[PDB]
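Comments concern the structure below.
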Amino acid sequence: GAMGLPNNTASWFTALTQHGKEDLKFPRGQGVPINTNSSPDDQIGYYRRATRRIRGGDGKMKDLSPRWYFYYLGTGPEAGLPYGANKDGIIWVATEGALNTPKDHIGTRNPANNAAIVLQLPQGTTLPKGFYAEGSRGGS
RNA sequence: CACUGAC
RNA sequence: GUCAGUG
């Protein structure tokens with residue numbers, strides 16, 4: 001059969017770097033950042049834990065901390081991940097006003113032309129102890 | 001994560 | 001954000 005899927009799918013926001021023992025788990029109704037780029041019904045997706053480790057010949061690896069990128073529901077022409085699907089490094093997040101349906105309309109952007117916004121949480125929502133904001137410090 | 005160069 | 005390389 002054929003292999004090699006040229007799928008980019010860049011996140012409009014940053015990721016979530018974890019520095020602890022646990023992975024990531026958001027409560028029902030939380031986990032959705034301030035997506036000013038999407039509509040209220042688009043406030044539903046999942047987090048994907050990715051890593052960037054350069055594979056060198058000598059063995060030199062850049063080594064980057066595990067970060068969970070924010071992906072909207074239906075991000076990928078051949079993702080095959082319905083709301084609720086349990087996958088490694090994949091957690092679903094939904095809020096009030098979001099409907100169950102793929103919305104790949106916001107799951108596309110040129111990463112080498114358009115940057116991403118710092119993933120921030122709304123009022124009454126704080127990040128779990130162990131995670132930090134990528135590109136933002138609590139005070140600076 | 002630390003440092004540089006680039007879109 | 002993303003690519004190349006090094007610490």
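The chain as shown is numbered from 1 upward.
Just so it is clear, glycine is given a Cβ too, placed from its N, Cα and C backbone atoms.
As annotated by Swiss-Prot, RNA binding site applies to A:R52, A:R67, A:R109, with the evidence given as experimental evidence. In the three-state DSSP scheme, A:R67 (RNA binding site) is classed as strand. A:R67 (RNA binding site) has a Cβ environment of 20 other Cβ atoms inside 10 Å.
The domain 'CoV N NTD' annotation in Swiss-Prot covers A:8-134.
Cβ contacts within 10 Å of A:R52 (mutagenesis position), excluding its own Cβ and spanning all protein chains shown: 11. Swiss-Prot documents A:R52 to E (Swiss-Prot position 92) as a published mutagenesis change and attaches the note Complete loss of RNA-binding.
According to Swiss-Prot, the mutagenesis experiment A:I54 to A (Swiss-Prot position 94) carries this note: Partial loss of RNA-binding. In this structure, A:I54 (mutagenesis position) belongs to neither helix nor strand by DSSP; it is coil.
For the mutagenesis result A:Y132 to A (Swiss-Prot position 172), the note given in Swiss-Prot is Partial loss of RNA-binding. In sequence order, A:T17, A:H19 make up the list of same-chain residues 6 or more apart from A:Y132 (mutagenesis position) whose Cβ falls under 8 Å from its Cβ.
Shown in sequence order, A:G97, A:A98 are the residues of the chain, 6+ apart in sequence, with a C-beta less than 8 angstroms from the C-beta of A:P40 (variant position). Listed in Swiss-Prot as a natural variant, A:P40 to R (Swiss-Prot position 80) is described as follows: In strain: Gamma/P.1.
A coil conformation is recorded for A:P111 (variant position) in the three-state DSSP classification, outside any helix or strand. Residues within less than 8 Å, Cβ to Cβ, of A:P111 (variant position) and separated from it by at least 6 positions along the same chain comprise A:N8, A:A10. According to Swiss-Prot, the natural variant A:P111 to S (Swiss-Prot position 151) carries this note: In strain: Omicron/BA.4.
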